[PDB]
2 protein chains.
Amino acid sequence: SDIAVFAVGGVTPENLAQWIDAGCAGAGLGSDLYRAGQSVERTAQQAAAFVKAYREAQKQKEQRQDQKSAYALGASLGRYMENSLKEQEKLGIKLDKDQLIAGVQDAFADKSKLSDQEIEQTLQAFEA
Amino acid sequence: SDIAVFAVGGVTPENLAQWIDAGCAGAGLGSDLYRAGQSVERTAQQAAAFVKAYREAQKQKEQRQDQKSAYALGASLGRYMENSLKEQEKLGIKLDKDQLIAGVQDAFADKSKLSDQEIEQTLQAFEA
């Protein structure tokens, strides 16, 4: 797991993202960065491009990871609810499913049709 | 006459006017102003609405009263003239009615075709 793998050979600022996505810790850049006899200005240009591509690409990867981390959270709560419903069903209680989702959405969006106090007294009444 | 009557029950900032018009000295406001568990901000909003509705509505009522007070004044003067004409008719004088109204309108609008001096010497001549 801890061995760092570097792609070397035909890596470009455009494709760098795909190497990093595939599991490369980084890359060695040859002809696409420096070819013998190019200007210092070309070296500064290509090096800027690769740093940008890495950091932009790395940033994108981090954002994707964050998104994925956010994303499951929902699933675990959705399953939690699904299983609670099945528990309720065995006690003869069958909850309207669309409303349950509508509550989640509305509250998350700061537009719950119930006040926090209402929500709390309703759940207490539901217990009863 | 001096008993103050307060409407309580289903009074809104929208209908408050009609209660005040009907003879209510004021109103008690319950659920439409405060329901248990609403925010302090909602209380300030509804209370602002009712004060506005009262003062706007009260203002409208006062304006209507002023209008009514202005309005009769005319009637009493119109009757005064009508009766003076009938008096003149018995002396064999029949005044052009449209002109009489035209004088009232023009002068009131600051566009009398006669100067104040003219008006006064004409009335003196009419006496004769």
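Start at 1 and count along the chain as shown; that gives each residue its number.
Note: Cβ is positioned from N, Cα and C throughout, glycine not excepted.
Over in Swiss-Prot, the protein carries these features:
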MUTAGEN   A:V8 to T (Swiss-Prot position 154)  Little stereoselectivity, accepting KDPG and KDPGal as substrate with roughly equal efficacy. Reduced the preference for KDPGal. It diminishes the activity against KDPGal and increases activity against KDPG
Count the other Cβ atoms sitting within 10 Å of the Cβ of A:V8 (mutagenesis position), across every protein chain shown.
12
When DSSP is mapped onto helix/strand/coil, what comes out for A:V8 (mutagenesis position)?
strand
